[PDB]
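These notes concern the structure reproduced below.
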Amino acid sequence: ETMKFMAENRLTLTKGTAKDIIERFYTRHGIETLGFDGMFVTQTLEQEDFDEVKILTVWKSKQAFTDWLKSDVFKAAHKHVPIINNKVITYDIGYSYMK
Amino acid sequence: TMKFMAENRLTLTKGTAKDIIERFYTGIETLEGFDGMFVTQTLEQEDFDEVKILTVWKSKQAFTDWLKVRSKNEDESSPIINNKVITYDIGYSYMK
């Protein structure tokens, strides 16, 4: 039913700018109003040369994600948000256990 | 809750993710600092397969205490090319 598909926006940033970028995601622009199950914004630890922030979104299906890519909430979040690189990766969640 | 993430990233020879993956779907939820885990498979991967066992914790402490699948460079028959562990601070999270 839910938590079957995960999407990741991987951001490679100038070292030191990670906090400011992350705070930018406290305003999610209504993504929760969607097949959306949750999101995580992380910072890779022990990085010396670059900062890496990953925006992980969990959905109930790939289509939930692809439809989101086409939504107005996607546009507002993409326009709201240092970033040297920006890559998108997707995954099939084959197993999840939320306690 | 959910403020730390540990990732066990497994690079596999293209096509072997299918079987191997089910062995990670497996009493870690008994720890207080443990919040949850995800096991994923990367889509659209061209030359190799990728399995990531993600676990979320309340603190880096929980994960550390907890801690304290061989590679080819060991058993030539293993599908696992590389086995890395990455750690993260969860700056923000929202569920449901």
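Residue numbering: from 1, along the chain as shown.
Cβ atoms here come from the backbone N, Cα and C positions, even for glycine.
Feature annotations, reproduced from Swiss-Prot:
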MUTAGEN   B:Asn8 to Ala (Swiss-Prot position 7)  Loss of activity
BINDING   B:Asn8  Fe cation binding site
MUTAGEN   B:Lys18 to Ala (Swiss-Prot position 17)  No effect
MUTAGEN   B:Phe24 to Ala (Swiss-Prot position 23)  No effect
MUTAGEN   B:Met37 to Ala (Swiss-Prot position 38)  Slight loss of activity. Changes in heme binding
MUTAGEN   B:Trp66 to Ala (Swiss-Prot position 67)  Loss of activity
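Annotated features taken from Swiss-Prot, shown on the structure.
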{"residue": "B:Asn8", "record": "mutagenesis position", "DSSP class": "strand"}
{"residue": "B:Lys18", "record": "mutagenesis position", "DSSP class": "helix"}
{"residue": "B:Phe24", "record": "mutagenesis position", "DSSP class": "coil"}
{"residue": "B:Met37", "record": "mutagenesis position", "DSSP class": "strand"}
{"residue": "B:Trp66", "record": "mutagenesis position", "DSSP class": "helix"}
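Among the mutagenesis positions listed here, namely B:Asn8, B:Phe24, B:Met37, B:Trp66, B:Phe24 has its C-alpha nearest to that of B:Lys18 (mutagenesis position). In the shown protein chains, 12 other C-beta atoms lie within 10 A of the C-beta of B:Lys18 (mutagenesis position). Under 8 angstroms separates the C-beta of B:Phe24, B:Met37 from a C-beta of chain A, among the mutagenesis positions B:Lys18, B:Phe24, B:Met37. Counting only the Cα atoms, the space from B:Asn8 (mutagenesis position) to B:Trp66 (mutagenesis position) is about 14 angstrom. Across the mutagenesis positions listed here (B:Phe24, B:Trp66), the residue whose Cβ sits among the most other Cβ atoms within 10 Å is B:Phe24.
A separation of roughly 10 Å, to the nearest angstrom, links the Cα atoms of B:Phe24 (mutagenesis position) and B:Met37 (mutagenesis position). Here the CA atom of B:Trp66 (mutagenesis position) lies 14 Å from the CA atom of B:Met37 (mutagenesis position). Comparing the mutagenesis positions B:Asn8, B:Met37 by how many other C-beta atoms lie within 10 angstroms of each C-beta, the top residue is B:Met37.
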